[PDB]
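Enquirer: Okay, handing you the structure first.
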Protein chains: 2
Amino acid sequence: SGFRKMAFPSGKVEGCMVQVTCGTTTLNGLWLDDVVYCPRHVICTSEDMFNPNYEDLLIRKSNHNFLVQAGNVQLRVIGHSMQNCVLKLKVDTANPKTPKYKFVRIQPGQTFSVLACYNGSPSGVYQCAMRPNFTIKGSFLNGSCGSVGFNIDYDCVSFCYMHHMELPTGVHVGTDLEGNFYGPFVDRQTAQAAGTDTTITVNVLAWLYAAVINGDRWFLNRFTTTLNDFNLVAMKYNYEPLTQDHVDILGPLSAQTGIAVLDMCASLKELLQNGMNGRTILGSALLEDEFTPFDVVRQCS
Amino acid sequence: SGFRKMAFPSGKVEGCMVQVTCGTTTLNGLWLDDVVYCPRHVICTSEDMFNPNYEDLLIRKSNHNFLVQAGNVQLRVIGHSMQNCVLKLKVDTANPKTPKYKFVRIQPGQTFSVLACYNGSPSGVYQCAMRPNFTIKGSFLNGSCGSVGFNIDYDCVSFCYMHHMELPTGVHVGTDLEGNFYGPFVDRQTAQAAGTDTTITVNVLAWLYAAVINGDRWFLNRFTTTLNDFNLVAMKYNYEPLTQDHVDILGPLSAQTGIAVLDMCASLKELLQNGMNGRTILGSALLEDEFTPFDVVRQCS
Ligand SMILES: Cn1cc(-c2cc(-c3cc(Cl)c(F)c(OCc4ccccc4Cl)c3)c(=O)n(-c3cccnc3)c2)c(=O)[nH]c1=O
Ligand SMILES: Cn1cc(-c2cc(-c3cc(Cl)c(F)c(OCc4ccccc4Cl)c3)c(=O)n(-c3cccnc3)c2)c(=O)[nH]c1=O
């Protein structure tokens, strides 16, 4: 028993992390097969970041200007191209540690593991969720650019995130592995706001199911509600509206615990309108929304 | 910026995890050099767990009764011995993935990463702290026995924990890699209580420094206190007493932020006596005590 914010084992990804140096800038890249992926702003100088012309900047670089180092092994760059906000460096050697992998674009509300890296060397691993506003609340310092987020299914690594920037607000934004940003953001040092964020309702409900499974049940009450009635309360407290697709996804946890989804919604409604009154749930004094229904079943299975 | 509960990259340990089967019982073992370490209760049956005679039980087993499988590779067992509550299986092959490593016994209040495993296959990684009462609040299901906790310093893996049991209360207890339990616990299914637990004061203070570093400063006030005065409040709220050794360990964070340790104690005192009044600190509505001063500097560096 017990419930923790749990990351995937990072070994398969550690073997793909390399250091990419261009000019004076150094950050992390991802070496899969004979391609190295990294943020395209590796080609920028300090004065370039305000409105860089990445086409013009990339034109001034040659293969030999991109220094790729895998641990202590230097890689020979035989080609370079730009795809959206990602730079793709063709090297003459396939990564012998290349796991089975796919590139995927996750949806808001879904979770993944982040392997924080610096100078191509792994530093730590943690789980986080793609916020509804396409930001993530991570832990990133200068030099962390190029770190990636991922999920693992048995032996297949699904890469979903590459880190690019921290906004003035302290939140973190990035791209999928085809270089398309999550959210409205652009890789320029100019004003850009993240949308209003909201709480991931289906994840909060899944987390309440995980609490019940692990012995925390003081929040279960004698009430029930309707999808429409609960959504009235959701809107008031800036929660994502609950849909039937959400109810369906919660079906397994509902069956495992014998608590109807709408009954659990009545508990959440009561918590939103009255607080926890100094109590805690799974060691937290607030409602957690960074566990997906799949995460709960994984951990609780 | 940002602050997260961050685990070490688990790759170096994933390559050491194996499956150990004895009779009908299967759990995880740690393969380092030509030795496999696992909990000695792998030799028990259901009826044995109430008062097993491990010497008598081990006498009925032979080398060929211990099935060690590293992924798909079967290992040939050439020797077996018992050290405290740990079983040591000598195999005829050295683990080619053996990292640099040491065995260490951590102190209460210190943290480490747990690689949760099942059937010798890594499942997830998370950070937790050795509670003052020598328990840990983890996430462990049946079959997780033999999972290990560790820290990593550059390239050296310090193993500090092997998982053995979940108590009726839901907390988790285990041994160091020499088979000595943390705490008063014994590997028998008999009544055994964990001592009164307390909050790790020095970790709470380090966490408040991490908050200030990352922009959360609403809890800083115009007061100060003394070591003796604060300890009066610590005792009231079941906090570990603060010592000068603790103040010394907080010296770096004090210097980095310019906040005297005793000034920060005055903030903690105010939080203990008045609560957070609905506010939050680093995304938490309670005082976090599972970050060590070293963890804060690591992440914030
Ligand atoms: C040379 N150099 C630079 C970086 C590096 C670059 C960036 C970075 C990259 C680009 Cl294109 C930007 F438009 C940018 O302005 C963000 C911004 C500022 C002000 C107003 C609005 C906005 Cl949007 C920032 C970064 O944000 N970080 C970072 C730091 C801390 C946590 N996370 C990310 C790091 C690096 O890692 N390695 C390396 O060598
Ligand atoms: C056959 N078998 C058994 C286990 C296995 C054994 C145990 C386990 C081992 C020993 Cl020696 C015990 F005295 C024991 O009684 C704990 C207890 C019960 C009642 C009152 C007081 C006490 Cl103290 C339990 C276990 O606790 N867990 C576990 C489960 C969930 C989370 N964490 C740990 C698992 C295994 O993993 N694999 C495998 O094959």
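So for chain A, numbering is Swiss-Prot's, and the shown residues are 3264-3564, in order.
Recorded method for this deposit: X-ray crystallography, 1.9 Å.
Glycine too: its Cβ is placed from the backbone N, Cα and C atoms.
From Swiss-Prot, for reference:
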ACT_SITE  A:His3304  active site, for 3CL-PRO activity
ACT_SITE  A:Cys3408  active site, nucleophile
VARIANT   A:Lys3353 to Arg  In strain: Beta/B.1.351
VARIANT   A:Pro3395 to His  In strain: Omicron/BA.1, Omicron/BA.2, Omicron/BA.2.12.1, Omicron/BA.2.75, Omicron/BA.4, Omicron/BA.5, Omicron/BQ.1.1, Omicron/XBB.1.5, Omicron/EG.5.1
VARIANT   A:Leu3468 to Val  In strain: Zeta/P.2
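Walk me through the surroundings of each of these features.
Expert: Annotation note: A:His3304 (active site, for 3CL-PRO activity) sits in a helical segment as assigned by DSSP. Annotation for A:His3304 (active site, for 3CL-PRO activity): same-chain Cβ neighbours under 8 Å, separated by at least 6 residues, are A:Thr3288, A:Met3312, A:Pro3315, A:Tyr3317, A:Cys3348, A:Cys3408, A:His3427, A:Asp3450.
For A:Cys3408 (active site, nucleophile), the Cβ neighbour count at a 10 Å cut-off comes to 25, with all displayed protein chains included. Annotation note: A:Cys3408 (active site, nucleophile) sits in a coil segment as assigned by DSSP.
Here A:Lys3353 (variant position) comes close to A:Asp3297, A:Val3298, A:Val3340, A:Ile3341, A:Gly3342, A:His3343, A:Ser3344: these same-chain residues lie at least six apart in sequence, with C-beta atoms under 8 angstroms from its C-beta.
A:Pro3395 (variant position) falls within neither a helix nor a strand when secondary structure is assigned with DSSP, and so counts as coil. The Cβ of A:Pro3395 (variant position) has A:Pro3371, A:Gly3372, A:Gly3458, A:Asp3460, A:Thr3461, A:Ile3463, A:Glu3503 as same-chain neighbours under 8 Å, each 6 or more residues away in sequence.
DSSP assigns A:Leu3468 (variant position) to a helical segment in the three-state reduction.
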Enquirer: I want to check the contact list for A:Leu3468 (variant position): same chain, sequence separation of six or more, C-beta distance under 8 angstroms. What comes out?
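Expert: Spatial neighbours, sequence-distant, of A:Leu3468 (variant position): A:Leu3505, A:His3509, A:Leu3513, A:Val3524, A:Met3527, A:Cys3528, A:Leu3531.
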Enquirer: What recorded positions in A:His3304, A:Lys3353, A:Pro3395, A:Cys3408, A:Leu3468 place CB under 6 Å from ligand 1?
Expert: A:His3304, A:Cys3408
